[PDB]
Every structure is written in C-alpha cells, then in structure tokens.
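Reviewing the structure listed below.
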Number of protein chains: 2
Amino acid sequence: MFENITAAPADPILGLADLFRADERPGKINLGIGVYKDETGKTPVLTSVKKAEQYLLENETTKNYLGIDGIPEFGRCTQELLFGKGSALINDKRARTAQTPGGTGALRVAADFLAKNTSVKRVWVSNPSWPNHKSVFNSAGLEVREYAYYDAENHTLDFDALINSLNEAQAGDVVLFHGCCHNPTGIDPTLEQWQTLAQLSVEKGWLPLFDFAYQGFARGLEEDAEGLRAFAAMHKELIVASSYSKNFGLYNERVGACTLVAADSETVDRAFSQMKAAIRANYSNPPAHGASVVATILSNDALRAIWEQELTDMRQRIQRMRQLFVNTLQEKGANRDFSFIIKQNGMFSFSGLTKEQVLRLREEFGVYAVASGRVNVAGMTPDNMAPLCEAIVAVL
Amino acid sequence: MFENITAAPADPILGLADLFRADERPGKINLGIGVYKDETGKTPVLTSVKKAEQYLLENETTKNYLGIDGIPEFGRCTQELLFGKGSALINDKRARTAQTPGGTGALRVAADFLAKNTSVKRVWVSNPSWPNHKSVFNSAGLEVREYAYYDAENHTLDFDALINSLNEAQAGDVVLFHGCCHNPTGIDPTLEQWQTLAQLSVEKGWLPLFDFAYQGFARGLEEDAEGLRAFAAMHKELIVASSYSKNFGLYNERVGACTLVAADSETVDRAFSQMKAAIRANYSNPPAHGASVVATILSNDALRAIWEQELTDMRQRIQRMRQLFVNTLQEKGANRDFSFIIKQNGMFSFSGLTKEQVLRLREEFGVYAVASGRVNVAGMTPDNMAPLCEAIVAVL
Ligand SMILES: Cc1ncc(COP(=O)(O)O)c(CN[C@@](C)(CC(=O)O)C(=O)O)c1O
Ligand SMILES: Cc1ncc(COP(=O)(O)O)c(CN[C@@](C)(CC(=O)O)C(=O)O)c1O
C-alpha cells in the first residue's frame, strides 16, 4: 500500500540542512536556516537557560502529565509578554493560552481549531512568506491565498498594493500577519501602518492571526508587540501563535503558545475548550521541559534580567553583522547597492539574488542561502564575512 | 466569530483529573488517569532519568533543531526495543523511525500520513478501546468502525467475536492492535492467538497499526513485543506508534515514536519522506529532552541496567497491587468475585462496575475511576487499599 507513494520534495529550508551536512568542502558557509550564531559560529545554550535547567534538575520531583494547555504561569507570563501587564485582555480575562510544541505547532492547532468550529475556509498569507504557513494551513482543510507585500524593485513594503489586495478578502476570512521580523524580507510595518490594518480588519470583519516568533529581535520586546497590541485594543477576537525558540535559544525543546482572545470570558472559555480538544487529538499535552525553563526565567527577576541581556546581545550581534555585510560588500566590489539590508529586522535579509545565483553559490562556492535568496545574517561571522562577500560578489 | 462555538465535552479520562483537583474531600482517592504511583503515591522521576538529565546538563552545548524525524540513536534504539537486536527489519533497512511528541502524536502523525498518501478510508479499533483512538483518527479524516474484543461475562477476550467482526473489514483497511496491556480491560492475546491474527491480516490484506505504549509492563520488554513480532515476521508493511511515557516515567516530556516498516528500503524511504512532510506541518520537529534522555539511558549499559531494574520494580508493584485488591475486596465485605483482576496486564483493570456505581463512588466517597469502571491499579497503595475496597463494596 506504500508502493505507490511519491517521494515528497525537499523542504526548501530544512533541505539545505542535509545539503550542507554533506558538502565535504572545507570553508563551507551555511546561511540557510534561521538559528543564531555567536562570533564563533555556535548556537549555544543561553546562560539563564543552563541555570533554569540546574534548578529544575534538583527541584523536580515528577514527570507526570502537564494539562492540555500546559503550565499555567507559562501562559500568564506569555500573555504579559504579548499584551502587557496592565492590559485589559488580561484584566478582563479575554485571553486563553495553550502551551504548544513550537510556534509552528501553535499555528496548526489554531488552524485545526478554526477549520472545525469556525466558518472559515480561507486564510490569507502574504507574498512572499515563510513557506510552511501554506502547508500547515492546507493540512487543516483551509485554503490559502496571497496578499501583496513586498515591493521587490525598491525593497520595501508595498502598502497600496498590500491594502488593495486585502480588500478582496471577505468578512470571516482569517488574515495572517507576522508580529515583527517579516520572514523573509524582514520589512515590517510602522506603527502607523499597523493601526490602519487594525482598523481596516475591524471594518472588513477579517480574523487576524498573528505569527509571533521573534519578539525581541527587532528593536526591543515590548516594542515588537506594538503592532500586535494595536489590533488587540480594537478587535474582539484574535489568535497569536507565539514562539520562544529564538529569543530563548530553545529551538529543540519546542516551546510556543497559542493565545486565543475573544470578546469575553465565557466565550473564550467555551471556544478554548474546543481548542483543547483539537490538541488532545494531536499530541495530547505539551512537552514540559522547555516551558518549565521559560516560566522559571520569566518568573525569577535575577534570571529574567540575565536573559534580557543575553537576548539584547544576540540582537545587536546581528544589527552589527548587517552593516559589516553591506560594508564588506562594497569594499569587496559589488554593484548592487545593498544598503537596504540595514533597513530590515531579525535574522534574515531578502538578498535579491537570483535563484540561479544562489545555486552557483552552493556549488562553485559552498555558500548556502535559501532559494529565495534569503540569507541568515545571524550566521554571518567576522571570520566568514570575507570569503562570503567574495562569493556573493563573484556571482553578480 | 467564536460566539457560536459550542463548548466541548470533558475528556472521559483527562477531565476526571480536573474533577479530582477541585475535589475537597481529604481522604479522596484517584484511580483515574493511567499514571504510575509508588507505595507513598508519587510519580517520581526515575533515578537513571535524573542521572541522564545530569549528564545532559553537563554535556550539552546546544539547543539547535533536531531533524524532522528527531534523534537517530533514539530511533535505532527504539527499533531494537520493538524488533530485536539483529532482526531482519533492521539489517534490511525496511524500517524508519520518527521521534514524535508522545505516543498520541505518533498515532496522529500516522493517521495524517495514511489519510493523505494511501487509499485508507477506515480504521478498525477494538471495543472497548482507549477513547482517543477515535478522536485522533477522525481528525485525520479516517473513519473508525469497531471490532469485538471483550467478552464481559467471563472477562476474557473471545477470539471468535473478534475474528468474526473483523472478517468484515475490507482489504486495505487499517487494523489497530494494542501491543500489550489492552486499554482498558488489560486482556491480551496469547502468542498463538497473535500468530493466527498475523496470518489472517496477511490474507485479508490489512495494514496493521500497533499502539505500543506499555512495553515492559506485562511480562517484559521482549515478551511484550512478541505479537508485534509475529506480525513483523509476516508482514511487508507495518506501522508502530510506540511510547516511552510510562516505562521511563517520562509523561510530560512527550516521548514516543512512529515506526514505518515497508517491503524494502527504497519504498520505506519514499514513504517515510512523506511521513516527514506530514510532521513538518504539525509541529515541525520533535522536542529533544526526553528523547535525549532515553537515548542516553538506552545507550549506556550502566544506566540501562538501572533503568531496567526501576521498570521491573514498577511492573511488580502493580502485580502486587492486583492481588491485594482482590483479597481485600474478597473479604472486606464483597460478594462479586473479582479474581479476574489478576488475569489482566498493565496499569488498569476493567472492574465491570456499573457506570452508576462509578458515580456513587466519586460523589459519595471521593473514589475516582473512569466511567467504563476502568480503575488504575498502579494508583492503589497499601494505605488506600482499605478505604477504597470499602467504597467499592458499599456501592455494589
Ligand atoms: C516566521 C516564522 N514563524 C514561525 C516559525 C515556527 O518556528 P518554531 O516551531 O521553530 O517555533 C518560524 C521558524 N522558521 C525558521 C526559523 C526555521 C524553519 O524554517 O522552520 C526559518 O528558517 O524560517 C518562522 O521562521
Ligand atoms: C492505549 C494508549 N495508547 C497510547 C497512549 C499515549 O500516551 P502518550 O502520548 O502519553 O505516549 C496512552 C496513554 N493513555 C493513558 C495512560 C493516559 C491518557 O488518557 O492520555 C490512559 O489513561 O489510558 C494509552 O493509554
């Protein structure tokens, strides 16, 4: 019954992984996937984490099942990370958080929830976009259509075009926004541009679904949740699929949350009970480690304090690597002015390199970008910036 | 948009748990969920586990993403756990393992794979069965019909009504077997009976799906994989959804696997590549901790040795809790003969108690069993073995 099965095509992002872990060449550089790297090119375990792990280690008396939605204070700490301490969504008890296996697993369960207790049929995810939004949504029933986003010619956010294409969505449709650090492109909207969409989506009756996987990597933390917070004030319902894989360097422990906001307690209560059932039929309850760790660090002022410093380093290690990239680009003799790279936010940068350029790089040169020409700045190092900038500069 | 959403019914199993927590009566007992307990009544973190967590804390330099299918060694170790040291599925490369969030996640990943890469439209689960087999498959699309199993007058399993009801399953249908420790009831097929079913499904053209979540709790790790092995000898394609949450006491860390065996390497490879695609859109990759542990303990002969002893203890304590349950019952005032509780295997016993009886217990004596009258033996201790057995007897 399997004789018939087609060999699925390689994941555009996770394929590189293997493709790299096989290029036997010496100075092979991996600019693919979006995982941090320090000056040495390692993705280390955060210090606050190590400490939270020490604590747990000695303070854990059991491994007995979490709840369907996970660790309570993990949710509460998550909400305040999202909305903000005082916050009426919190003070009115409108939000309900389930802890999930990844921000990628927060998306799916929102989806399976939506497509099964809701009237939706379509979900709108920008162009371009993180290629797995499509797949997690189709896997749920839902069909995905695109809205205009990026002005490629001039490397920015084509707002008119964004707005005009959204106007063709229907009331009751779910429209997906990235909270900050647009993947790829890293072009995000201004606070102003965020309020507008907030107001529009209220008039047009769309249901905003936020993919929030990089709080803290562009600007700040309570500053990354700004757009998200402009919608919350206006709307009556929303869904945030949060992730703590990057900002807590917890990639393989799988930590994220699915926040469901509704008009009121009893409703969100009632709705949330369905979301729970949707998870129960997926993975049952969430993996305790990574979240026990995040709640601990966020629960403890010493650790939390350490943690915010550790993240503020990661962030700035990047803002730096942006500059150095363009600068070495020029001094190494490029034509295309790449100054736009500095305008972007997060681990990536839409390079503007042809698909066949990015193919030559992986072959003539060992350099590994995503086929969109997306490069992980956070994997560029003062030591590899030179061999890299020569490759890139040798294929233009 | 959520205004219309209906509140989901509480999980028959997982909602007893909320029921029990909110219960204020002091001498309250909880035979609900299937989580192991010790003489004192705690769900301790096994020793070899703390020892491995210590190794990890020390030796792990990173949190970087595991691959879609997770940790290799975990996989290779799981296969010898299921199949054998040098079983032909292993030396032939017929099998491929994916690390998944729990055994309820290996089940779902399989359902999504089947209902998308095969023609399967229905899955046959026994009567009775763990109530989430349905909810899981139905979420994949698949329809579940149900085969006879439990002969309730004589608390045995009539192979006949089981065979007969199955004769109706078509060829290309999925048949779901419990590797050992049937849930609930705890009745299992002899080896003879297992090979007869091995052969049957070989003729009738079924694709057996095995839910293996209690390896080691009936007789032993090998004596418990006999059925799965009689099958494995005969079939060309198989799917095993194994779990490590009980026998490694790793409940909230979510550790299990989805093993995919097919006729040859290229097939399984091809098939598996699509099973990977199905995981990529659920949770993306699996949570590292508990799998890291299991790999660690399983690939370290000392730790292994500790582990096997800790498992042998659990297993025997329950065995001890069974007869003590009979005997006490047996002369704490009972009339109904429950000696069959001893025939059963694993954490639970199918008490054959009126679902109105199981209501009186919980409401009049704080004793908590599931509405089927499934009681958790591994939650019975010498200390509560008397008030419990006094409750039962008051309501029968
Ligand atoms: C925009 C975006 N949203 C959500 C997720 C979900 O992440 P999580 O399950 O790991 O929480 C990612 C991860 N995407 C990465 C960083 C890796 C990937 O390809 O999955 C990326 O390279 O874009 C992401 O990039
Ligand atoms: C028959 C059966 N299959 C698979 C699983 C999956 O467990 P995992 O995801 O945790 O690996 C369980 C757990 N079922 C329990 C022990 C608990 C539950 O209801 O979830 C039960 O009480 O039967 C099980 O009982």
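Yeah, the Cβs are placed from backbone N, Cα and C, and that goes for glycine too.
The L-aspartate binding site annotation in Swiss-Prot covers A:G34, A:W130, A:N183, A:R374. Where Swiss-Prot documents A:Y65 to F or S as a mutagenesis experiment, the accompanying text is: Slight changes in activity. The annotation that Swiss-Prot gives for the mutagenesis experiment A:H133 to N reads: Decreases to 60% in maximum rate of the overall reactions in both directions. According to Swiss-Prot, the mutagenesis experiment A:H133 to A carries this note: Slight increase in maximum velocity of the overall transamination reaction between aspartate and 2-oxoglutarate. Annotation of the mutagenesis experiment A:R280 to V in Swiss-Prot: Reduces first-order rate constant over 25000-fold. What Swiss-Prot says about the mutagenesis result for A:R374 to A is this: Reduces first-order rate constant about 10000-fold. Among the sequence features in Swiss-Prot, the mutagenesis site A:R374 to F or Y is noted as follows: Second-order rate constants are reduced by >5 orders of magnitude.
Chain B lies within reach of A:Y65, A:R280, taking the recorded positions A:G34, A:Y65, A:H133, A:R280 and requiring a CB-CB distance under 8 A. The L-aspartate site in the record is lined by A:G34, A:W130, A:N183, A:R374, and its two most distant CA atoms lie 11 Å apart. Comparing the Cα of A:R280 (mutagenesis position) with the Cα of every entry in A:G34, A:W130, A:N183, these being the binding-site residues, the smallest distance points to A:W130.
Under the DSSP three-state reduction, A:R374 (mutagenesis position) is assigned to strand.
In sequence order, A:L107, A:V125, A:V144, A:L176, A:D211 constitute the residues six or more apart from A:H133 (mutagenesis position) in its chain with CB-CB distances below 8 Å. Within the set of recorded positions A:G34, A:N183, A:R374, A:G34, A:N183 have a CB atom less than 6 Å from some atom of ligand 1. Those same-chain residues not listed among A:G34, A:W130, A:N183, A:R374 yet with C-beta within 8 angstroms of the centroid of the L-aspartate site C-beta atoms are A:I13, A:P184, A:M347, A:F348, A:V370. Rounded to a whole number, the C-alpha distance linking A:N183 (L-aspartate binding site) with A:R374 (mutagenesis position) is 9 angstrom. A separation of roughly 31 Å, to the nearest angstrom, links the Cα atoms of A:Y65 (mutagenesis position) and A:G34 (L-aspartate binding site). Within the group of mutagenesis positions (A:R280, A:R374), the Cβ with the highest number of other Cβ atoms inside 10 Å belongs to A:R374. Its Cβ placed at the centre, A:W130 (L-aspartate binding site) has 22 other Cβ atoms within 10 Å. A separation of roughly 11 Å, to the nearest angstrom, links the Cα atoms of A:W130 (L-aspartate binding site) and A:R374 (mutagenesis position).
Each of the recorded positions A:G34, A:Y65, A:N183 was scored by the number of other CB atoms within 10 Å of its CB, and the largest score is that of A:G34.
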